[PDB]
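Report on the structure given below.
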Amino acid sequence: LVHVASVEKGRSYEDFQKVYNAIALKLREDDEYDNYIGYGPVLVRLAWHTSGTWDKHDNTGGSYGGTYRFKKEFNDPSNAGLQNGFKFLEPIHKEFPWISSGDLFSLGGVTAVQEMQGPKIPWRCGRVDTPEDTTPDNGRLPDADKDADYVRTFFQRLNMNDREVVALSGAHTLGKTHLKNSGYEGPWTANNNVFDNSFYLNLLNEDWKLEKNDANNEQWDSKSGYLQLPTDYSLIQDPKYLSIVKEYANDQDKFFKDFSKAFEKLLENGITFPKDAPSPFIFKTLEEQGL
Ligand code: HEM
Ligand SMILES: [K+]
């Protein structure tokens, strides 16, 4: 199918900045969540998992339909823990009922990245809710117990190349793994609610040991109290990925620019934007607005 972006009736930049602001203000207010990490990271993961179901071969899945609101996707084992992000957005959707679910899920990720001092991420509106029968089956999101070849092949389905894969993986700069959700435990960085290139710095500079966690799964651990999933660690095991990891670890600006492009692309895969559609929006942070 073809999914044409359709702007919420009569809405413009100012309307979406208000939604952005409400999300940002709630992010600031509910600071206790997850031992004070805040909802920033889970909102980014929600935006990615709701977009990552896309299949370039038949345009199924994707962020367009906002299908995560349906139980089949909502209960995907791969999405364990995202219910926290969805619950956070519920009051936002109630105040702005006119925004589509897909626009809200994706905007939530953009808002979180920017408020956490990450790069600006241009965002376009127009996603339209689709029926429950359009919900993609579980199993389209990646496994974490795999190697570089699996990662490379997996992301080709989302039309992402090596650079895009390494940049997107850098989102692990945020949050942590929760044993009860995924069978992995531990954070990737110390400042896990501040978006930066520390994921790459830690991967390259920490001393890693392949250990088994309490769920009997292998994960790389550092004495500093950080982890790297087998799929994260594969980024330094593969020579092509390694060069890019080193590049981002040594150029914060380059990582920001590349992540921004890759993240917008991820959130827009499968969507056809009319030639007369509005230009992408670049929202101001609460800080830039003095709010
Ligand atoms: C090979 C691909 C990837 C794998 C296997 C993977 C796996 C995981 C796992 C196992 C968790 C822990 C979930 C939990 O226990 O709560 C996680 C968390 C997270 N992932 Fe990834 N991920 C991948 C790619 C990405 C990408 C592309 C992004 C976004 C650009 C991303 C963003 C996040 C974020 C922000 C968290 C933290 C969530 C929180 O703290 O609540 N991941 N991922
Ligand atoms: K960080």
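We're sticking with Swiss-Prot numbering for chain A, so the shown stretch reads 71-361, in order.
Determination method: X-ray crystallography, 1.8 Å.
Even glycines carry a Cβ here, placed using N, Cα and C.
Under the heading active site, proton acceptor, Swiss-Prot lists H119. In the shown protein chains, 23 other C-beta atoms lie within 10 A of the C-beta of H119 (active site, proton acceptor). In this structure, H119 (active site, proton acceptor) is part of a helix by DSSP.
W258 (mutagenesis position) falls within neither a helix nor a strand when secondary structure is assigned with DSSP, and so counts as coil. Taking the Cβ of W258 (mutagenesis position) as reference, residues of its chain lying under 8 Å away and at least six apart in sequence are, in sequence order, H242, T243, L244, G245, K246, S268, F269, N272, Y296, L297, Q298, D302. Feature annotation from Swiss-Prot assigns active site, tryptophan radical intermediate to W258; the stated evidence is experimental evidence.
According to Swiss-Prot, the feature heme b binding site maps to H242.
One mutagenesis experiment named in Swiss-Prot is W258 to F, and its note says Substantially diminished activity.
In Swiss-Prot, the entry for natural variant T120 to I states: In allele 2. The structure shown retains the original residue. Same-chain residues at least 6 positions away in sequence with a Cβ under 8 Å from that of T120 (variant position) are, in sequence order, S133, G136, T137, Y138, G172, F175, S176.
Quoting Swiss-Prot on the natural variant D219 to G: In allele 2. Under the DSSP three-state reduction, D219 (variant position) is assigned to helix.
Here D219 (variant position) is positioned 21 angstrom away from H119 (active site, proton acceptor), judged by their C-alpha atoms. The DSSP secondary structure for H242 (heme b binding site) is helix.
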